[PDB]
Structure formats: structure tokens, C-alpha cells
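Here's the structure we're looking at; comments come further down.
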Amino acid sequence: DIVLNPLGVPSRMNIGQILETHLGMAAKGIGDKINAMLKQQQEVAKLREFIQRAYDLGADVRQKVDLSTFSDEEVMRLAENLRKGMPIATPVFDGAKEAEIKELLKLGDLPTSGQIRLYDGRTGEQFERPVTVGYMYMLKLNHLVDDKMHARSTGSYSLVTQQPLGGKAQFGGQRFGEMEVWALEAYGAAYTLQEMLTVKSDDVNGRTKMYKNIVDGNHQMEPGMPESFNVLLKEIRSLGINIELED
Amino acid sequence: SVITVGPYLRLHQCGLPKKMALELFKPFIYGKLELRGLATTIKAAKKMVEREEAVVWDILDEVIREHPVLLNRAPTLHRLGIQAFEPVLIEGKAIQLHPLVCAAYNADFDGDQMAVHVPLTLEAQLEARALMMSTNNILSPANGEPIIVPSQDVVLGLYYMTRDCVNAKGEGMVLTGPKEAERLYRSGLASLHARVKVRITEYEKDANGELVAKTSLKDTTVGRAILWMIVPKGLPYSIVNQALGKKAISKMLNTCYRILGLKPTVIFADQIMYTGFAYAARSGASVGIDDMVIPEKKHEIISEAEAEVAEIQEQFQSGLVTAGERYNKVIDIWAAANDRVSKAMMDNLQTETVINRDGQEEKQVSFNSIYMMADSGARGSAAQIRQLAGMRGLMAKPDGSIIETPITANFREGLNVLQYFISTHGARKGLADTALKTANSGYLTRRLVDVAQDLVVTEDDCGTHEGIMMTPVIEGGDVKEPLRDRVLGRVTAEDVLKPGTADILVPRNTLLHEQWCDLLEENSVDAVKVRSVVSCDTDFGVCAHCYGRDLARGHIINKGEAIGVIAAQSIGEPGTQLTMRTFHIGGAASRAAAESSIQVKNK
Amino acid sequence: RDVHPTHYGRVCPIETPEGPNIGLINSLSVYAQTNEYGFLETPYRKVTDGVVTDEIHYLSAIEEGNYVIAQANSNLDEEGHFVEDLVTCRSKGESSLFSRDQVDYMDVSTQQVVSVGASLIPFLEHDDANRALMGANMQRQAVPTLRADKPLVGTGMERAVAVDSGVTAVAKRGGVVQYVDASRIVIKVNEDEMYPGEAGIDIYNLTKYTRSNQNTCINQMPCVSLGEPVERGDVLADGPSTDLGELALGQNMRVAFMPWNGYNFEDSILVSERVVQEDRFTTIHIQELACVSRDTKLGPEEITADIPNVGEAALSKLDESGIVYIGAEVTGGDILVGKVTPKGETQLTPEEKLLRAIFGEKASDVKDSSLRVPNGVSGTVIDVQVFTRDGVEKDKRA
Amino acid sequence: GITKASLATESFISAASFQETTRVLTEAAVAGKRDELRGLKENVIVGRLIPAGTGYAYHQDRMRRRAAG
Amino acid sequence: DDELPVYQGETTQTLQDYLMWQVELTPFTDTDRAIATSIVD
Amino acid sequence: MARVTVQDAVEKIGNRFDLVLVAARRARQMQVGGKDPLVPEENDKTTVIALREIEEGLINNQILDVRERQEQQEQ
Amino acid sequence: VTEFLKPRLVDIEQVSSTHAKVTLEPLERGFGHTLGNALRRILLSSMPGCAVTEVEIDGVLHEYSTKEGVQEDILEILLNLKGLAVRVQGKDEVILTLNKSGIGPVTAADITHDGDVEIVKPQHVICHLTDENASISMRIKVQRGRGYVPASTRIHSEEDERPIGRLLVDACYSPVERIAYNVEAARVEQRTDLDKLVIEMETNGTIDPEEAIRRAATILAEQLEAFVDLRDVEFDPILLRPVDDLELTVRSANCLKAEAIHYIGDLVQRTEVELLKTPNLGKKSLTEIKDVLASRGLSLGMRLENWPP
Amino acid sequence: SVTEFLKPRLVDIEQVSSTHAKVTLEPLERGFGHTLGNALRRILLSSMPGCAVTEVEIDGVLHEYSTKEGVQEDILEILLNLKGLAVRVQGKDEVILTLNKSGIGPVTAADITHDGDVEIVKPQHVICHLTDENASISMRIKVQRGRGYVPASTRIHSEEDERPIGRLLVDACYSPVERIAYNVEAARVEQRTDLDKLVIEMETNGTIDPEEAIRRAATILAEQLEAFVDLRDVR
């Protein structure tokens, strides 16, 4: 159903994954026995015998459930309830040992190693080397790209500073921050840097001229002076300091 | 948007989600619409792209064609952290990023997100083609060595293709061309083996501006041969004949870049990517609990150590070896136990896998999965294996001490409630370092930038004869950095002399490159006078003969580059990964060796 | 931030936010409780002689260090004596082996150190602690899907969490089921448990599709059949991400470990189209939008029938009252409720009288103010509420 | 010593925007210093090309205007 | 100040703003643009 | 004829920063108006046209200067 | 006397309604795997099918509602109908209806019988009824198809909007399910190295195996055609309106015809500085054409693209 | 639209020299790229009629390694040069040729005895360079028809029972096709995005036009399935 990359697993040293797969494999296996069994219209007695024989496997394991206590249906019920897999439950640090997993797994006529020959689907050719296949139990996290993909070209601005708005929903444009400038400077690409700073954020006359030339196929900039500098000059004039630009 | 992988899609390209462009390119589209005559007025255009039917997608393609976009990610640490690409429209909500650049961006695919920006104008587009496209810069303008280097499953596939194996049918056939593809695809043979003798043309660059063909029959393997179809002429066969691990492949793109230049190497890379994925996938490489092999000896070493430490603690019960010294003592026991259990598991997972030609044991390197994975250089390390199979070892208490009783369990057998709870100490202590490291790192780069930005590179030559004398770094435990690595690039102040008196191998000032460094490597010269910045070549600029190699493109630095900022981000980029503060790095005991007696490695 | 040795079975060393509040926000451990004085105390079995008595005592962190406490996972006999003569224990800030007769306590279960979050994760031994630390955090931010699959390998903990979380419908005072259905489930209680003179039965109304604070569905679907006996504590329904009283946050998937053409590279993940056809991993999302009609300086505002400057096209999905029919498929800026806001005093001169004459003024000063759907959002209208005012004479479809 | 060395830069516009703004602007207001715009941060903040790279060409052209008069 | 959503503004578009935007993009001469700007107000 | 690598046009004029200036000054001509390409168009945008003409050695700083003096003298 | 040998379809064996095997006896050295693989991909890829598509039901106005006295949500009932397998004769549209009342399960047998429509499992469950006095009535629309076509994609038909209460469901069409094969040595002993291909199919009961195989290989064989012979190696600007009907009176029309101008476009792109100087125009006629062409086109410039004539 | 599928409308061919050819077909139904390509590839190398050298008889030394009277080239290399020799054969399945050359200078394929049925593509292929002296060479090359590629794993090893010594069987390359590699690229038609562009890269030794070889393999595969299409659209 779903193909995942072995190379995750050694470096990160989370081996729950692997043992999960194997015991999952072995878990489906029993339900496949029972699936196939009920699908062949077997008698209730034999089905009782294989489930009883399933539950009681393992060293110790403290769960004593046995059948013969509940009779006729009740057993057919559960068996149809576990047709889709037998739900094995391994508590936290007293959990199942490998040994018990191979044991459980031999009852399902699955290979002890938990790896199986698989075939390519395009070429039809066998992969060299066996492969671990196994049921692992996935989740889908609350991060979805429908919520993520944004994209704006030209939208609403801010009254002061006249820059685009913050975020998606409101259509941000996309902070182009100090490290990002540093990287362009480092490339020495000063035009890209110059249209970022001006024309496509705070140069108002220059954003207009820009977009009108683009619509016309000019692709030329006509850069001006960004608002936010002007503001700064007023805000420093608001202390008793003049700062003026001398030609 | 979110990033996915790009696993076709050549280097200079970039899967851009269809829906998402169409926005980014709006102005551009309306232009085209008004040209073709599909809209007479702006409102018409506007309305048709709002209705987004039909012609518009057709025109989008025409708009995007050759218009470079630029992608950017997250903390931008160095200049590589933003790069420029030719988009290819793809239905989807996510951006496909070619693998090879994942290095630079420091991005995996666990839900990272990229910004995208559109250069407008012309100037900007050209600055994107001739500066930020990912095919200009394959080399890291700090160390100078390639980025782009294949990682992770590309490595595992090349390493699988080129191996030797004992037997593996169709061994000792002689074939020519090879091509040999015939024979792997057809069965007929096993690429890991056969140690097939195949005839091969070389095409050496021995003659200047000409490729002289040399052919011969070599002993090599099938997958070697197969892989040789990719290598673009001008290189030796000896580059592809070997186990070919990660290192090997960086070196191979390095040599390719140096020998035959940029254009055939940027293609050659691609190709490597593809054949890596290919073969690795064919190999069926997987991992399974039996792949972690705990050595039978482990029980025995741990029992011996439990007995030793019992002896010392009974000596403590008798008054001898006070807990002061007993602590360091017991540390010295369990650490040596760690090393011995480690040595046992490494000996068991390498070699073994003994195949048989008539003698029953040729004793070949193992094909164990986890072993191949670490060995290839793809993921992981020996230390990281030891956690899965041998001991975990001594645990660091959050106060910077060591607990007397180490963890004896690998992850194959689980940890004990108590031992896990102890592991926890150091886990969390170390998570919480990356926080601090981000802040302090960045503040550092901030200041470095701030100081260094005014630097420019203005005058071409200065003419100063001052410089810095350049040597190896030798210390106790031989030499870490050899003198070629230090003196490479740069330029020469005054001259150099052979070990013979009044014999010069370089005139005046010279640019020192791989050839000149071979000249200096073959002779006995242990010091070279080299001019460098900070000797203040010129006034404001730091002229290019100081300085003197741009790294990145291997020619000398051209006039008008920054240098400032490149340095700062080069210094500062690393350090994200650093020891940070508050470590003694002792490892053995607090007491010094106290031996003033010297020793020599060689004669 | 750091784990201190007294967090032993009090907070948890694994579950913690990985973000820049790290070790700050912690989670109670499983069997943890709290005193009258506000201090964390944790249970232990009492050991007298070298037999383990089944009496349990809650020890506070100051009380705990004085004593010797054994290890959660250790050996034992039918008689209750430890198998091994040297038992690994804790004393004070430390751990080491002690004799059989020295240790007076024992940890109850192995779950003690771990929090409920992590108590759910199979094979947590084999996992590194940091990596365990992520996954514990990730099972929170999963999202319940249309059909809930029971995890096929699990700890045993899932029954508790489900039924404790109170998202399931649980049967009080039980008995045979009289009536069943999707939204409703009644139990005819046994004659044994009943208050005299009230008689009667117990009814349970299940909650159908309901926004959650994270704009996800809450949906209860009945487990029990009909004509079936039920005892107190059995679950009648499953909340979302619940199967027959177990906590089922994701789906089982047949996984193969192997690189496949670079599509699974780095930490990415390739999936069969099967999975997408069969609709596991399909999740519902309900979003609220509200319209309110209010009194301005210029007089009251009324909702709908009819609007200025608006086509019949747009108005086709509305009702007599102006709210959308329940059931409509709504996209883009289709009008969910319409509403009019009057402007000031348009009087006279021939053009004003002319527009009022031609078009009947079309309610004149009113404007277009309505509840149109936010652009780039979609979906059917599952429910409409319409809270009104007393004495407004609402009529219509209210 | 690199923070001292930033704050001590001839151009009062950079280094104002590095760290200490009050201090910087007071030294500059009392002294009456002119910026000259010769580095990269100033050019950015004013919004003009940077003296580097592609724009480096263009700052020579303008610089030759100052020397020639 | 900054780094917060101060009520800096929205810069919405009225009808005259939008009409003027529409004039910017159409092939008017130097004079005709003056008449257009003269009418849209 | 999309250009993956500019090196061939960088050997023609050193320092790519120069290339970008010349490329765009030449492309501007065809883009806005009052020029036609010296090289057969492959459907590509004007920028690539310009870089190709630089890689062919038909266009450079000196050549654009001579063409400018020729057009100013002919006008 | 090399030639080849052609396989023949022989020994179809039917384990159950769903499960089957089909064996292709006389195959050469490498053909096993060839045809095995191809056949598999054509089988699973495409094959024709009949799926439910639209279900409309008397209770419920949308999919998230519930009906009183059924156990299931209407979602779950949709998903049970999803799974209904049925074949039909010539007719591709086939609407069908089902009614019922009283306590117990609603199976596929409750569907009102039609001549050409045939249900493969009568026991397939749909819903339930909890008590009497509750009925269901629904009308299911089963059409023929080929791949997986979601509901969400197929709405591109647009035109008139479908009425409220019509539920749409994802159609999975192709019955083929899972498909394996293996090749094994032939027993003919006339010539060794002959082998045979068996294919194991499991389908919903809709397709007969020989027709499945048959179709697959027809699709494949028709797909090789250009390999048998390798060979070889509108959008317009919306307006051609003659300038005559724009009512230029006398002077302006003739002044436009003096430049040999036909229709509009060739006239529409010129700067007023370029047009202002020709004989007879003056300042008046320029404003006249400015007024006339001010309506409709508005343009008085573009660079456009090309011309059809 | 059921049972109606797409056919490639491009089927373009672009060739390097005579013997290298790269054909692209577009579009194809998604999934068909792999299908058709893999089948064609499979067939071309597995099974295909051709003829090669299945044995060579050299005078004197019968060992697989020997001095061979100073040919300057070990007989491994000669047998290997005789492996890549291209030959056409008529009706008759098996034919044996002889060659005798003395003097100085390389031994090309033109010195081989000329027979009506045997057709040599180029003399340029060199068997050996011999040595400068008064010395000669005489050998009997053997060719037969075959299919595929039959190595010296078997090639009728005869179990050492060969009466007239000689032997040293050569791996015989029958199928006249050298490399075949297919490749599968996104194609788009109208708004439907997911389709298949199949690319075939095919390099052949000679004796057969590449494209015509493709043609052939298609007729073989088509000829296998012709049993089954008899029910649906037979005529």
C-alpha cells in the first residue's frame, strides 16, 4: 500500500518501527487464516480451535481467555469481528519479545524473518534481496497543504510603510528578511535585490510603473525611493535632529 | 508551499504547482492576452483569467518558458540558501525540488516549506541565469569542495552496483563494449560479481586539447562496466573500479569538474543521480531485525566486567581503593568493555558471508543490510550501529558527570525502565542545545556581517611584497592539515626554492592550483611564502592577487565581488553544529597522564 | 528544563513540547496523583520481610528518598520472594543493587515512568528517547478519518483513553436495548436498578456532525445492535476516532521498506492509488460562518428576499426568507444570507424621482451587505441556526 | 574587536542600524557628519544599487562623475 | 512601532481609486490622461 | 535552445557581472523594439537569444559600441 | 526450422465466482514473463465496468444527514452502495430503484428486478431498518466506465446544475481486483524448454475470465500498431469589421482608405504623432476618428501579434 | 469513450550515424509506457533471429591460453574480435569459412574467403595485427543461425568428446541488437495532465535498420497474441 525508505531507520535508532511491522505482519496473518476459514464455510468447532490456539500462544502473557465459556455464537461473532486482523496488544515495557513474534508468526505460515520476495510492478522482475513487508499503523497529521499553499502577485498594502500585508488570508507577501538580502549581496546580483527592496514592496509610483510596463511587455524597472525611508526621515525630524538629503 | 522530491527533473529545474503560478504570473499573462488579441481591454483579460478557462493555461506555458524563478528556504544561512531555477508546471499543490540541491538548502521532506519569488525585468532575470541557477554553483564557497554531492539512496545504489562477490554466475567471461547491459538485463549474469574481464576505451587528456584513445582489456566487474557508460570521456577507468562509496563520488565529480570543466559535469551529475536511484531500487535494499546482529561474546564481556567491578567494590568494602579513585577506575572498566563489545559486533558484521569457490571460504566483505548502509557512507556511522547491537555505553548525567553503571542493552533488546529513564537525561539535555545554538549562532553571523560588509575587492593588482609564511599545522598526534590544503589557491609572495640552493619552481607571483600544488607536493618544500588580505594589498579593496581564489568557480576572483559577506556567512554558517559550551571532553579520567616523556610515530 | 530524579513517577520524561518551551510544559504520569498540600505522590507496593504485600502506599518525593524502592520490571515468585538475591533498586538520587531484605517497596506497573501519551506507543523500548519524544507529540496532532480502524498492534491502553476521554457514549445503569438508530439510542433498564416511581428507561442522544475547535467533525455512531443486553460501563457509541471503545487515531497500511526510484527519498513517502480510492485518510471539515442583522444610526437592517443590483442567478440558491436551503452546494462568492443597510435621505430633483419611478427605487438607500462565502472555500450546507429577537415577528422560515 | 569596530564605521547610517541607535545618532547629530553612501547597507536602506556585483559597474560610472566634476 | 499588527491600515480601493487604476493601464496620450484624471474625480 | 550553463558566454566576456549587463542591454533592444536577432530564433525568450549571440561571438561590449556609433552616425 | 509457437487459451478453471485460473500452454523461452507482465498491467489498468454513480433518496437532502429508523449514516450507506457489483447488457445509463419497509437488513435483492440488469451478490448489505413504520426508497444510477473517476472531477460537465438531494459518489469501475501469474515448465515432452503461463484472477463476478483475457490482449495488440510501422520523422483577434460601417462621414473614411487600410486592426495600431501628418486629415478628423473609434474598440494602439489574411 | 484508447501521433525518429536511433512516441495511456517498452526491450534482447560465430578452429595450439606462434595478441582477444563480427547468412543454417593470411599489417575481415551466402558488413573490423616477420595464419571460423544470445556456458559442450580437437567455442551473439533502453516521460493533451511519452534508445551492430528491428519485434509480440484477438475486432 505504502513504500518507505529503510535508510530512515538506522541513523534515527527508532526500532519500534521495525518490530511494529513484523508483529503487524503476523497480526494480519492470523486474520487471514480466519478470513479464509469463514469464507470456506468451516464448522464452528474448528474455528473455535484455531482462535483458542491463537490466543494462548506465547510464554506467560497473563491473559487467560479461553473459549468453551462462551458458546455457539459469541464465538462466530468475534471471529467475524477479527476477520480483518487479530488485534495483538503489547504493553509498554513488558511487551512482546522477538521470539514470541516469530512464534506467532509461524502459526500464520509466514516466513520467520519477516522479509518476503517482492516483484517489480513495471518490469515484472524480482528485486534481488528480500524486503520487509508488514502492516504499520499510520496517521495523518493536521498539517495539510490545502491550508498551506499561498501565492500573491499584487494585493492590498499597509497605510504606513505601504508594504504588503502579513500573511495568507490577508495575502501576505512573503518576508524577504535580512539574511536573504545578505545572500543576494553575496551573489552580487544587485538588480534582483533592488527590485525586492523597492518596486515590489514600498516604492509606490514605481510599483505602478512596473506593473504597467509589464502588462505592456517592457520589463524595465524605473526604480524610486521606498516609503519607509521617508517615514524614517520624519520620525527622526520628530526629535530635534535634522536629517536631510544633500545633493 | 510544501516541498516534495523531484526525482526526474534535471538540476536546473523545479516542479512549480500549476495553480500557484497563474497568480505569480498574472501581469505577464494579461500582456500576452492583449497581444494575441483575446482581450481588447484590461477588464476582459482580467475576467478570462478569473474564469480560468482554456486559452489561459495554454498561455501560461508560453509565459513561464525560460523565465527563471527563485526558491528560498527558512534560515538562509549562506548564499546557496536561495537559488534559481526553470519551473515546470505541475498539477499539485506542492513544489518539487530536485534531490541534489537538498544539501545546500538543508532540507528534508518531513514538511519543510519553500518561498518562491519571481524576478521581473531583464536585468534580474539575467542575474538569475548567470548567478543564482543551480547549475552555476556546484562548489561551496567556503571550503571550495563540491556540494551537489550525491547522498543517501544514490550512494547506496552506486555502492551496490560496484562490488566484488565470489562465484555469482557468469563469472570469468570475456566480453567487449562491454556494453554488458545486455547481460545484466537478460539474466545471463549478476552485476555484483563475476570479476568479468571487459575491454574499455579511455580517452585520456594526455595530449593538450585532444583526447587520445587508449583501449585495453581490464579485470573489473559487470556493474563497473555498466556504470562506466555514464563517465564522460576524459577520465581514467580507475575512478570507477573500486567499491565506490560516498567519498569516492564527491571525488569523482570533483575530478570531473577540474579536468573537463562545468558543462559536462553538471550533466554527469544528473546521470549519476539517476543510475543511483535505479540500481538501488533494483537491489531491493531493506532492513529487518535480523540485520542487527548482536555478537555472542557480548554476554561474556559484560559478565567479566560485572565480576571486575565487583572485585574493586569489595576492595572498597575492605577500605582499599577509596570511592574517589574507585569512580574513575570503574569508568575505566566499563569503557574498555564498551570498546571490546563494539569490536566484537564490528568484526561479526563485516567480512563473514563466506561464499564458496571449491575452497569453501574466500571470506568476503559482508552484504548485511545495515552494514552496507553505514559502509556505503549513505546513512549512519559505526557509533550509531553500536547503539543498536553492542552496548549503548556510559551515560552522561545532566550535571556533566558519568553514571557508574552504563547501559548494557542495545535497542535490539530493549532498554530497562530504569535505563530508559537514564537515557532520557541526556536526550533532553541535548534537545535543548539546539535552541541556544540558533540564537547565538545567528547573533554571531549578524555581527560578522556587520563588520565585514564594507569589503568590496576593487583594484586589480596592488604590488605589495608582504605576505604570510605558510606551513603545515603539525602538533602531537601527527599533522591534521597538510600544507597543500593550506597553500592551495592563494598566490605567492616573493618566490619558492627547491631543497637545492637557488632553484625556483615558480616565478614572481603565481596563482597556485592543482598542478602547481602537485609540483610543490613532489618536492621537499616545507614552507611557502604567500601573500594574503590583511597585508593590505591596496586601500579599500583588498585587490584580487591578495585573496586570490574565488572558490566556487575555480578561477581567480574577479573584480567587484563582495567577499565581506561571503566570509561572514562562510564563518558563521557552520557553528549551528558546534560543541557550544560547558564540556570537559575528558573521556577517560580527570587526572593528567603526568608523563613528560615524548614519543614518535615514525623515525 | 532538565529531568530531575524525582520526576520518577510523577511527571514524564518523554512527553514534552519540542518547541522553544521545552521541559516547561509537562505531562502527568499514569498513576500520578496529588496531595491535599499540592504535592505529586506516586504509588508503590509495600514489601514486608521479602514478600510483597498487595497494599499500596502513595509516597511524596520527600517521603520517597528515605526508603528503598525496587524496580518496576523484576522477577518474582508465587510466594512473593524475589528470584534474584541482588535486586536493582533506588535509594536517594541513585540506583544500585541491594539485598533481598533491604528493599521495602516496588513500583506497581511498568507504566509508571511514562505518561499516557507515550503509554500508547508499542515497542517504546526499542525507540530512542528523542525520537519517542516526537512520536508522542505527533499522535496528538492526528486527525480522525471517515472510518475508524482499531490499531492492529497496540499497548492495551486504548480502552481507557477512549472511554475516559468522554467522547464515547457510555451506558449508565444498563439493560436491554429497546430502540436504535443513528441519532438516538434508548435502553430499557433492568428492574433491579431503578428509582421507585420514576420507572421508565434511559435515552441517549448522539451528537451528529459538529465543528470542533480545530474545525474537524465529531460524530457518534452506535456500536450496539438492538435487542442486546448492556451492562453499566459498556459503550453505546463511538466518538470520532474510536472503534468499539478503542482509540483509533490512524489506519493500518501494508508497508514495504525499500528505496523506490528516488520517490521516497529523505523522509518522503510513496503511496498506492488504492489507498486514495478506498478513501482511508479522507477527513471531514466543518466551518462556521455567521451573519448578524443590526440596528444602525440610519435605522434597522433586514435580511433578504431581495437585494439591489443583484441577478436572479445568484439568488436562486436562497429561500423565501433568504437563508440558503439546507443541502446546497456552495462555492466561491454565492450568497449565503442577504441583508440590506439603508443610507441617508435621497429626496428630489428629476433624476432621483426618475430612478425611483422606473425601477420602483428598488428599495432605494439599501446596500448589498450580505453573507457571501469567503473566496476559495467550498462545501455543502449542512445546518443553519437563526437565533432571533423577541417581538421582531420573524415568521418566514425561522 | 568587531562590535567596537562596527560602531566605529565612518558612515553613520550603518552602525546606527546595527546596534545602538540612540548613541549613534547623538554622536552624529552633534558632529554634523555626512554619510556618502559608500557601503552596502546604506545603499540598501536608501534603495539604490549596491556597490558590488552587477551594480559595481554602475558605481564606477557615477564615481567618475565626482572626480571629473 | 512594529512587529505587531498595529492599525497601520488596509489601503482598500474605492470606485475612483479603481477607475484611476483602470486609466493607468489604457493607451491614453499625455493630454488624454489629464482629461481622464480630470473626469474620474 | 534553453541555456542550462552560461560558461561558454562567460569565456567570451570575463566576469559574468559584465555578461549580465551586456546580455540585458542587447536583449532590451529586441524586447522593447528597434532590433532583430542575429541568430535564428528557437522560440526562446529574448534573454536566451542574447546570451546565444554572446556565446557565438557576434555581440559584445565593443560590438555594441560600434553598432551604437554606426546607428548614431547613420541617423 | 526455428519459427515460433503460438499459445492457445485452454483449461480455464473456476475456483469460485470471484476466483479463477486461466492457463496458456505452448510458450517459448522468454515469453512467459513477457505476456505475464503485460497482461497484468492491462488487466489491472483498464477493463470495463459498471459502477454506481448517483444515488438520490427520499429522506435526505445531503450526505451528512441521517434518516430516522435506519442504523447507518447516509455516508455509510453510500459506501455500501459503492461496493455493489452488478452487470448489465447494452444500456450504459441504467437507473434502478429500491423500496422496503419493516425490521431487518436491506440486501441487494431488494432492488427491483430489471431484465438486462443482473446483480452478482444478492446478499450484499446496504443499510438496515431498526423498526416498522420506516421505509427506504432510493434510486441508484449505474453506469459503465473504465478507470477511477472521482465525483469531484466529473462535475466538469457544468451546464445546468443538478438538483438538491442528488448524491454523487466516487465510481471505481474496473472489476479486476487482484491478479497474479506464474510460469512453470510444460509437460509436453515433445520439446523441452517449452513452459506455460497460468494467471490467477479475482474479480467482483462481473467479468468472465475468457472475456477478460481476451480483451486485455486485444487492447495490447491494438496498442502495437505504430511499432509495426514507424513513419514520418483558432486564435485570432476577434474583429474584422470594415471601416465603412463605423460612419466616418466623408473625409475621414477616404483619408483612411488613402493609406490602403482595410477593416480595423491595421488602422488601430498607429501613434497619433504618426497619423497626424498625412494630407487632408487636419486636427479635426483625428478627433473625429478618436470619437468614432473611442466607442467599441477604444484601442488606438497595440503591437498585437500577426494577421490571418 | 469506453474501449477507445489513445494511439501515439508523434512516433518521431532521430538518429546518430546509421546504427543509433532514438524514437519518441506520444501520447500513451498512463501506464502504457512501461508496458510497451518493457515488452519490446524484453523481446529484443531475449529472442530474435540472427547468426554469429559459435566456434573457431585455429591451427596448432588447441589450449585456451597459448603463445599462438607470436600473433602479438592472445587468442582470447582474437576470439573476442571474432565475437563482434557481423555476418549475414542465407537459407542454410550452418556455414563454415576459412581464412589464410600472411605478410605484415593488420588482419581485416576482407581476407576471409568470399561465399555467395555470407555477407560481411565492414572490413574495418580487425581480427588480429599478427607480427612483422615471414609468418602466416590459417583458421576456420564457424557461423550458424540462432536466436538470442547463447554463451559458452553450454553451446553444446559435447563433453570433451570432440574428435578433431580444435574447438574453443566462442560466445555467440545472435540477436543483432546491442543496446536497448526505454524511458517514460510526462505527456499532456488538452487539460488531461497524466500521460505517457515513451522514448526508445536503440543501438544496433549493423545488418538491420534499428527502426526496422523495432518493427520486427513488434510483429513477433503481435504474432504471439494473434490467438487471442480472434474474438474481439478480428476483422
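Heads up, chain G uses Swiss-Prot numbers, so what you see runs 5-237, 248-323.
Including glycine, each Cβ sits where the backbone N, Cα and C put it.
Taken from Swiss-Prot as is:
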MUTAGEN   G:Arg45 to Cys  In rpoA112; temperature-sensitive, blocks RNA polymerase assembly
MUTAGEN   G:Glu165 to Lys  5-fold decrease in CRP-class II promoter-dependent transcription
MUTAGEN   G:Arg191 to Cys  In rpoA101; temperature-sensitive
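Shown on the structure are the features that Swiss-Prot records.
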residue  : record               : Cβ neighbours (10 Å)
G:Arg45  : mutagenesis position : 22
G:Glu165 : mutagenesis position : 12
G:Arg191 : mutagenesis position : 9
G:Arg191 (mutagenesis position) - helix vs strand vs coil (DSSP): coil
G:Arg191 (mutagenesis position) versus G:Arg45 (mutagenesis position) - Cα distance in angstrom: 28
Collapsed DSSP category at G:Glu165 (mutagenesis position): coil
Length of the line joining the Cα atoms of G:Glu165 (mutagenesis position) and G:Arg191 (mutagenesis position), in Å: 63
Collapsed DSSP category at G:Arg45 (mutagenesis position): helix
Chain H neighbours, filtered from mutagenesis positions G:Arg45, G:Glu165, G:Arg191, Cβ-Cβ distance under 8 Å: G:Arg45
